[PDB]
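**Student:** Once you've had a glance at the structure underneath, I'll fire off some questions.
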Amino acid sequence: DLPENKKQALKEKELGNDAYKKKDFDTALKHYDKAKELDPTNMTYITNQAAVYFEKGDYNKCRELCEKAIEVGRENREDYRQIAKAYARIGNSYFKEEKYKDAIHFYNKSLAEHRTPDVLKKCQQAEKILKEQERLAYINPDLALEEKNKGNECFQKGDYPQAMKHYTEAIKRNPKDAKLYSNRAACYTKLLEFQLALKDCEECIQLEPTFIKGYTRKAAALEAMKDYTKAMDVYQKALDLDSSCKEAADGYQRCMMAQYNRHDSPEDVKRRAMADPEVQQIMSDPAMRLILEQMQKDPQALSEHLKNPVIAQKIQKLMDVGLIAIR
Amino acid sequence: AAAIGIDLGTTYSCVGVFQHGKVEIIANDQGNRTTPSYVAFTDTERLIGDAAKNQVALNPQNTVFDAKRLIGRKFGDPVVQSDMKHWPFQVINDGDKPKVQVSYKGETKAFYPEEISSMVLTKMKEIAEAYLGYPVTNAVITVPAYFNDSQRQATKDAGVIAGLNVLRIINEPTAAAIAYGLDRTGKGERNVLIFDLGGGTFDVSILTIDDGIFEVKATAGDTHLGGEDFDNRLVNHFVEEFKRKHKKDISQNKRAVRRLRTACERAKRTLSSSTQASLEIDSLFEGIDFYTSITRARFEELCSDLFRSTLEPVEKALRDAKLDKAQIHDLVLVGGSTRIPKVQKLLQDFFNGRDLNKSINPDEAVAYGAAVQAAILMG
Ligand SMILES: Nc1ncnc2c1ncn2[C@@H]1O[C@H](COP(=O)(O)OP(=O)(O)O)[C@@H](O)[C@H]1O
């Protein structure tokens, strides 16, 4: 089946494999070195020796061996997957030394040889780690302050899009600046990007729960979008921090009436309420559909079912959005 | 009138015709199937092709090339702003659109890049008409795969100016795939890597072909790598030798350089066949005749990195296409520079001995493919 020297290299390969199962790195190297000389046109002996050097932490030697194996496999037309494995291991030495940029370079070569699932996942980990390292390196609170300040100069002139651009650079430079998130939120509210005002206000608020302005900016966007029920709740959270606050009190009072005055046509109610996944779930759930039918037909079904919070709050949500009216 | 296809490059172009069951490649008046994408505005005539290329020696400020680098672009476009710095001709802002200024018959004139291209296309039209014995308007013009919409329309308009019925615009790698019969697999196969090492650019792309339908999955390339920089390394070799023999650096003498460079191109072509080429220029510098040589091995050493760098875009395209090497069913060579044995060797090593598809001359395959598609559109 094999040339005698190939078979001899194989017997040594197998003995080397057993030596590695037992973590006998050095006996195994002896077996693979014999196997390598017996059958030199075969990457497997070289990559196995590299496996030792990788496990030992001797990454420079294992890299030289992987590179030699790659050159040999190409000369001798060995499977592309074998070449890929040697590259994957090279990327692994860099991964282990935390040189993720190099791990990626070599994993990219590995993928070209074969897009091995293991490489795809390991290189993704290398990217995630390197990307976080890069953001942390990017962060610099003083540059964030300079961009923030230019954003403020623009903002204050009514140039909200430019302010937003500078605020974006400032946040890349300082991610915990709660005030900065709310300044962007303001740009969006003024530009009618009310949805974006909400997302930046929410991060501002979680970072600084007492920043009453984060709440008034969010609530204003909600009120503007006729989401008076949440706008009132957000303005109220602002009132919980400071009951004398003007937007928190005034926006709250406008929402208090407007949330009912806007119902108008049921089409407005359906389009707005069904935008909310919570009521979509209530309506998509057949148990609720059955409960609702009983409720329409019998006010006592309501009297009894609403004593249990699992139903009472599904109903309360449908009432809050205006889908269920009670007379 | 028989349909034609035109291969429109930055330094060269070629026209094919489909007649009597096959594509013929039509040589121009100098016997060249591939003729320069040069226009020379002399003080007596507007020359196109080799007539124009040969005038770069005499009126370089009035000759043009690389029209495609300006076509479809805004004047303020960073590409325009960078590339003009390396040209003998002036790029002009006319409505935030580059226009090229030359002196023609002593007059100051400027033409849009599209006009320059139409002049080139007109010449290709004349070549085809003279060959066939009749006017031909039915044509297919190819473009680089990375072209945007303004660029494709601008190319089509250049055809309109030339007087062609532009039937279609085709990406250069699709045309090559057509030329090699890869649209006749009858399968969901093949994944084909097309490697275009051209005059001033290197374009690599992966096309996946499924029973005649083509998709570009990935592109990669180098906008400042092509055959011209191999010629540039060759110029530096010869300049250094001239300098050692005469203690004279001739790289600052534009006439000496243009003539040396032209000879270098010829030596490079010689070396794609032989292992030796001669450099033979009378009065190269200050009346000094310069006679020397280069071997294939020396050329490869001068350009060893240029050749190796062509594989980096290959790796990039494979990753972007999410393919490995094993998944490439075919390898296609496009561009005259792929005739260099070193390129072929690098691709074979990169791809572990897989054959390269050379059944059609690499610098004809695009014109060829365009002619085939043109034939289809017209029959
Ligand atoms: N026989 C040959 N051997 C080696 N190089 C060649 C040969 N013929 C042409 N070339 C080179 O090929 C290039 C021509 O590019 P071309 O094939 O027109 O592609 P593109 O139009 O995409 O730029 C030039 O760099 C030229 O010097």
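In chain B, numbers come from Swiss-Prot; the residues present are 4-382, in order.
Any Cβ shown, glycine's included, is placed from N, Cα and C.
What Swiss-Prot records for this protein is below:
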- B:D10 to A: Reduces affinity for ADP (MUTAGEN)
- B:12-15, B:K71, B:202-204, B:268-275, B:339-342: ATP binding site (BINDING)
- B:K77 to Q: No loss of acetylation and ATPase activity. Exhibits normal protein refolding activity during the early phase but exhibits defects in ubiquitin-mediated protein degradation during the later phase (MUTAGEN)
- B:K77 to R: Significant loss of acetylation and ATPase activity. Decreased binding to HOPX and HSP90 and increased binding to STUB1 and NAA10. Impaired capacity for protein refolding during the early phase after stress but shows normal protein degradation activity in the late phase (MUTAGEN)
- B:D199 to A: Reduces affinity for ADP (MUTAGEN)
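Show me how these features fit into the structure around them.
**Tutor:** Following the DSSP three-state reduction, the secondary structure of B:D10 (mutagenesis position) is strand. For B:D10 (mutagenesis position), the same-chain residues 6+ apart in sequence whose C-beta sits under 8 angstroms from its C-beta are B:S16, B:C17, B:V18, B:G19, B:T37, B:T145, B:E175, B:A178, B:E367, B:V369, B:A370, B:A373.
In three-state terms derived from DSSP, B:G203 (ATP binding site) belongs to neither a helical nor a strand segment and is classed as coil. Its Cβ placed at the centre, B:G203 (ATP binding site) has 21 other Cβ atoms within 10 Å.
In the three-state DSSP classification, B:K77 (mutagenesis position) falls within coil. In sequence order, B:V83, B:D99, B:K100, B:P101 are the residues of the chain that are 6 or more apart from B:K77 (mutagenesis position) and have a CB within less than 8 Å of its CB.
Long-range neighbours of B:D199 (mutagenesis position) (same chain, six or more residues apart, CB within less than 8 Å of its CB): B:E175, B:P176, B:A179, B:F205, B:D206, B:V207, B:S208, B:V337, B:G338, B:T341.
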**Student:** Look up B:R269 (ATP binding site) in the DSSP assignment and report helix, strand or coil.
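**Tutor:** Where B:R269 (ATP binding site) sits, the three-state DSSP reduction gives helix.
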**Student:** Listed binding-site residues are B:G12, B:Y15, B:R269, B:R272, B:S275, B:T341; which sit with C-beta under 6 angstroms of ligand 1?
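**Tutor:** Correct list: B:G12, B:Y15, B:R272, B:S275.
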**Student:** Helix, strand or coil by DSSP: which one applies to B:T341 (ATP binding site)?
**Tutor:** helix
**Student:** Please compare the binding-site residues B:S275, B:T341 by how many other CB atoms fall within 10 Å of each one's CB, and tell me which has the fewest.
**Tutor:** B:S275
**Student:** Which ones in the same chain are close to B:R272 (ATP binding site), with CB under 8 Å and 6+ residues apart in sequence?
**Tutor:** none
**Student:** Once the DSSP letters are reduced so that anything not helix or strand counts as coil, what is B:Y15 (ATP binding site)?
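**Tutor:** The residue in question, B:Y15 (ATP binding site), is strand (DSSP, three-state).
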**Student:** Sequence gap of 6 or more, C-beta under 8 Å: which same-chain residues meet both conditions with respect to B:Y15 (ATP binding site)?
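**Tutor:** Set apart from B:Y15 (ATP binding site) by at least 6 residues yet with Cβ under 8 Å, we have B:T37, B:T38, B:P39, B:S40, B:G201, B:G202, B:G339, B:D366.
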